[PDB]
Amino acid sequence: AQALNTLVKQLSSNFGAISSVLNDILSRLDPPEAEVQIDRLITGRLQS
Amino acid sequence: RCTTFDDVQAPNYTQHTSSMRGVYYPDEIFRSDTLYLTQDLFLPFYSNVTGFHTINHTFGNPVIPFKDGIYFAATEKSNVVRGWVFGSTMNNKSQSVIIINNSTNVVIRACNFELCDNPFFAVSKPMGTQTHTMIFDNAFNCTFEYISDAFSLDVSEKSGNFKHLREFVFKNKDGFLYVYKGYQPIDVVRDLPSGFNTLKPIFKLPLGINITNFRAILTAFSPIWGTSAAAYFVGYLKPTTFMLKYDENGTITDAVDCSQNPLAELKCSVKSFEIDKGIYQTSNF
Amino acid sequence: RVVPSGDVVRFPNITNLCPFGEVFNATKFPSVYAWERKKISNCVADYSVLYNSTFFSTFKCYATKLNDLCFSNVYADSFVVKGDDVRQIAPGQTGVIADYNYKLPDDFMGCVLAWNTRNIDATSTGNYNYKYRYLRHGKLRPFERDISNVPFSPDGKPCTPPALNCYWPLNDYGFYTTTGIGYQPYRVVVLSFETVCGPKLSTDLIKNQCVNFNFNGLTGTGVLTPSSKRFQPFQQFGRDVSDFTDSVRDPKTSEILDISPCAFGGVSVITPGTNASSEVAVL
Ligand SMILES: *[C@@H]1O[C@H](CO)[C@@H](O[C@@H]2O[C@H](CO)[C@@H](O[C@@H]3O[C@H](CO)[C@@H](O)[C@H](O)[C@@H]3O)[C@H](O)[C@H]2NC(C)=O)[C@H](O)[C@H]1NC(C)=O
Ligand SMILES: *[C@@H]1O[C@H](CO)[C@@H](O)[C@H](O)[C@H]1NC(C)=O
Ligand SMILES: *[C@@H]1O[C@H](CO)[C@@H](O)[C@H](O)[C@H]1NC(C)=O
């Protein structure tokens, strides 16, 4: 239960982006504002 | 018309421990079968409050600090506290908000009002109807005006016990004043009943004033105006951590403050009411 | 992955692209502490008319934030700043405009539209009659107006002008024609983002299919079907035991729905060997 929920709650970590949501960073921000913070949340979630 | 009274006394300052007050729905999220931990601007449990026994010569509404938000309670028999001036200077010098319930509508405006030195409802005492909103005389450089949908409230002087308990929470955010409403029937002799009661969202109010003080507009009662019996409080919203137990219908059924005592700081770590016997690591000092 | 089939666009009742003279047509803009409020409600707006005018020259949104619109009322805020105070019209960012004159909300964020008024709203002695707050006993919260036409007490004590060592709350900008761009008066419309919706149409509830969906405050792909969840009337949508939304009250017809994601998973291949055969069966 813990190792799934710790894997769950680290979805919601910002990792230095303006949010932990890849589709807000996709849609709401600029395309230069996107790829800066897309590349943050992947490298965060990948090694999580 | 800016008029005064014959006598304005100080309340009885009767102390009370607010047990389970201040709870509301923060969000619009439905959740069920769950147990959710959050901070928001909450009234804390077991909070020492003071009883503002307004009785027939006592009239407590000076400049009262708001600063982020306040909790309000009122056991009511005569339905006295029905208005609130919000603002900073409490004079005709800065932009203020007069929220009144004038027994027909909720009238809310955001202006630089000609604020009187006495915020009251000029209401005839043996029958309970308002002659004039003697809080402002007129208004200047407004930003907002609204009248709610119509109903009626009996606001004459009543005797016996308090039959009406209204729960109010006011907060400044993004221009939007959020005013939330709670209610239960009561049968109340003294300061406050213990028990649990939530609040629900009613108002989203882009008022745009610097909200740093409040003067809770009371109701004046005289057939030279007076008042009558009303027990109402002032509480303060603090950034404290709450548990939010949701039942199967999504009603908040109970809540636990984390910052009361080491028993309830443990509950927020376990995320339960049930805690087994032993020792549990909690956060560092 | 199952590739979806259908669009679900559900909203309350639809109006057209309304003209907004408060966006691009106003000629004189007042002070910033007493910033003029005009609002936008119940119109499917793009605010392309911010660009489409001969009254403005900057065209920047705080500009992909132009389409940041499926929420409550937008407030087209009219005021003239200086070039050194163009920078402070921001969500937060507490300078002399944001901390005391005009603070911006931060759920969504609109567009700040300035215009070169060197020849109309300025003079060579400084058009000082436009003013701004620089120091006040109390900070603004977001989306507030300050109409205190009052001689100010700089520390909370009874020191009001015209007494000695008692300050005014208003400095002069310095709207000079003889200076550069940093001291010019700039007519600024700000769309304060705090009911309009940009991508607002109405399509069909394509139920029981892997679809796309766009709702009042809810986007995504998945499977749609009615739900039985006891929504409160003040509750828009539901979430699961995790933290993504799986239930929604319909923006158009208030039918309580479920949102399951689309089906997906892994693939195996069951083969008996190339020496054995050349047929496979997949799982
Ligand atoms: C969530 O709210 C719903 C109401 O929308 C609750 O459902 C209703 O609950 C009451 C009380 O348990 C049920 O009444 C009972 O009826 C039986 C059948 O005759 C009777 O023997 C009992 O003495 C009682 O009166 C009512 O039937 C039920 N509604 C339906 C449609 O079944 C529900 O209980 C709430 N959730 C929770 C967790 O309480
Ligand atoms: C609450 O504060 C008041 C201060 O006026 C004090 O007299 C009272 O004893 C306090 N309540 C408790 C339960 O200590
Ligand atoms: C394929 O399987 C048969 C089974 O007896 C074996 O004799 C043969 O050597 C296999 N083929 C190769 C290339 O090894």
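We're sticking with Swiss-Prot numbering for chain B, so the shown stretch reads 18-240, 244-305, in order.
Positions of Cβ are set from backbone N, Cα and C atoms, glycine also.
Per Swiss-Prot, the features are:
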| type | residues | note |
| --- | --- | --- |
| VARIANT | B:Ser49 to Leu | In strain: Isolate GZ50 |
| VARIANT | B:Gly77 to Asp | In strain: Isolate BJ01, Isolate BJ02, Isolate BJ03, Isolate GZ50, Isolate CUHK-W1, Isolate HKU-36871, Isolate GD01, Isolate GD03 and Isolate SZ3 |
| VARIANT | B:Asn78 to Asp | In strain: Isolate GD03 |
| VARIANT | B:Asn118 to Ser | In strain: Isolate Shanghai LY |
| VARIANT | B:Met144 to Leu | In strain: Isolate BJ03 |
| VARIANT | B:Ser239 to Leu | In strain: Isolate GD01 and Isolate SZ3 |
| VARIANT | B:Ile244 to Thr | In strain: Isolate BJ01, Isolate BJ02, Isolate BJ03, Isolate BJ04, Isolate GZ50, Isolate CUHK-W1, Isolate HKU-36871, Isolate GD01, Isolate GD03 and Isolate SZ3 |
Candidates B:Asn78, B:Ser239, B:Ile244 (variant positions) - the one closest to B:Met144 (variant position) by CA: B:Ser239
Length of the line joining the Cα atoms of B:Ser239 (variant position) and B:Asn118 (variant position), in Å: 19
Intrachain C-beta neighbours of B:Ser49 (variant position), sequence separation six or more, cut-off 8 angstroms: B:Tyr266, B:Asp267, B:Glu268, B:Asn269, B:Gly270
Candidates from B:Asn78, B:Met144, B:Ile244 close to chain C, where variant positions are judged by Cβ under 8 Å: none
Most crowded position, judged by CB atoms within 10 A, among B:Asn118, B:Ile244 as variant positions: B:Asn118
Packing count at B:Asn78 (variant position) (other Cβ atoms within 10 Å of its Cβ): 20
Cβ neighbours within the same chain of B:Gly77 (variant position) - under 8 Å, at least six residues apart: B:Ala27, B:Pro28, B:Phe69, B:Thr71, B:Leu235
Neighbour count (Cβ, 10 Å) for B:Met144 (variant position): 11
C-alpha spacing of B:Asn78 (variant position) relative to B:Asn118 (variant position), in angstrom: 17
Between B:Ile244 (variant position) and B:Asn78 (variant position): CA-CA distance (Å): 17
